[PDB]
Amino acid sequence: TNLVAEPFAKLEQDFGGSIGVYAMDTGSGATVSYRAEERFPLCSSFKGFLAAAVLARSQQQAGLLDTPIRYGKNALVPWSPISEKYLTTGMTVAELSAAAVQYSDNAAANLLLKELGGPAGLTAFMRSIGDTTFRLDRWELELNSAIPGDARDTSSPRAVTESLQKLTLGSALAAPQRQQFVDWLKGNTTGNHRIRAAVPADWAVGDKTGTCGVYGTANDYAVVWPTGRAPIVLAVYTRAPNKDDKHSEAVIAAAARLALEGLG
Ligand SMILES: *C(=O)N1C[C@H](NOS(=O)(=O)O)CC[C@H]1C(N)=O
């Protein structure tokens, strides 16, 4: 039996789908795992790892992050509020990266993906840090289709958490670039009702959300710094079997609460 798992199973049954959770206490090595190795659509959440890959490239291409990109109107797609606002100005690669992370800007994500050689390029970066699960296959907006059983544009809660740790706390990025990634995550604007809602207000959080919407499909991943303790890294993903099934932020927050509670 798995008593630790029963509250999660209860939660996803009330929800009407599947919830996937993985949390790592980087001090103790303790973990909390629920459907941790099943695939879930990435939706917008891929944009965190996208920003990381751009940061890694900027270590080896001098002035890359400072480079202005003067994109045209044909680079724009729905829900690109920052990219639209800066259309007549242009944006640096840094600014695009922060827009992708902190506002989930779609156009900014597509412009950066192009710089890396498209979804296959981001996938190759993820492989280079030892992540064999992550895959990005399509661009915005098609990557959000979230069709049950389609492996395209998916990862697992465990692989996400493991890769997040490597990039934010490990050595996969050089220190200045690691700190930039952490700062982008900390300044995220879209995650207030997800993992941030599960966390004491005095603990620092950096996160990135995803919301495909269809098939009850949404997610959040985070690094959490509890006051006086090593950081906790975690990922919460949801999906559901019917196209009209509605995602729930509350369910992502409740799952996060159970992970933090289950840790030692
Ligand atoms: C990503 O899943 N999305 C981008 C945008 N904001 O969502 S997020 O903050 O939950 O990441 C709208 C939904 C979506 C998309 N359809 O591109």
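Residues 26-289, in that order, are what chain A shows, numbered as in Swiss-Prot.
Cβ coordinates come from backbone N, Cα and C, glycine included.
Long-range C-beta contacts of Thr236 (beta-lactam binding site), restricted to its own chain and to partners at least six residues apart, with a cutoff below 8 Å, comprise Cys68, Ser69, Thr242, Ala243, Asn244, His272. According to Swiss-Prot, the feature beta-lactam binding site maps to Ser69, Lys72, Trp104, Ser129, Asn131, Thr234, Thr236, an assignment based on experimental evidence.
Summarising the annotation, Swiss-Prot assigns active site, nucleophile to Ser69 and lists experimental evidence as the type of evidence. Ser69 (beta-lactam binding site) counts 27 other C-beta atoms within 10 Å of its own C-beta, drawing on all protein chains shown.
One entry in Swiss-Prot concerns the mutagenesis experiment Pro103 to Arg. Its note says: Increases catalytic efficiency about 40-fold with respect to ceftazidime and reduces catalytic efficiency about 10-fold with respect to nitrocefin; when associated with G-239. In the three-state DSSP assignment, the secondary structure recorded for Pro103 (mutagenesis position) is coil.
What Swiss-Prot records for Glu167 is active site, proton acceptor, and it gives similarity to another entry as the kind of evidence. Within 10 Å of the Cβ of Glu167 (active site, proton acceptor) there are 10 other Cβ atoms, across all protein chains.
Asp178 (mutagenesis position): 25 other CB atoms within 10 A of its CB, across all protein chains. Under DSSP, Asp178 (mutagenesis position) is assigned to coil, being neither helix nor strand in the three-state scheme. Recorded in Swiss-Prot as a mutagenesis result, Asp178 to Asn carries the remark: Reduces thermal stability of protein.
Annotation note: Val239 (mutagenesis position) sits in a helical segment as assigned by DSSP. Quoted from Swiss-Prot for the published mutagenesis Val239 to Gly: Increases catalytic efficiency about 40-fold with respect to ceftazidime and reduces catalytic efficiency about 10-fold with respect to nitrocefin; when associated with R-103.
A Cβ within 8 Å of the Cβ centre of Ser69, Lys72, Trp104, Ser129, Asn131, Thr234, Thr236, the residues given for beta-lactam, is found for these other residues of the same chain: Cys68, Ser70, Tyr128, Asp130, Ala134, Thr215, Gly235.
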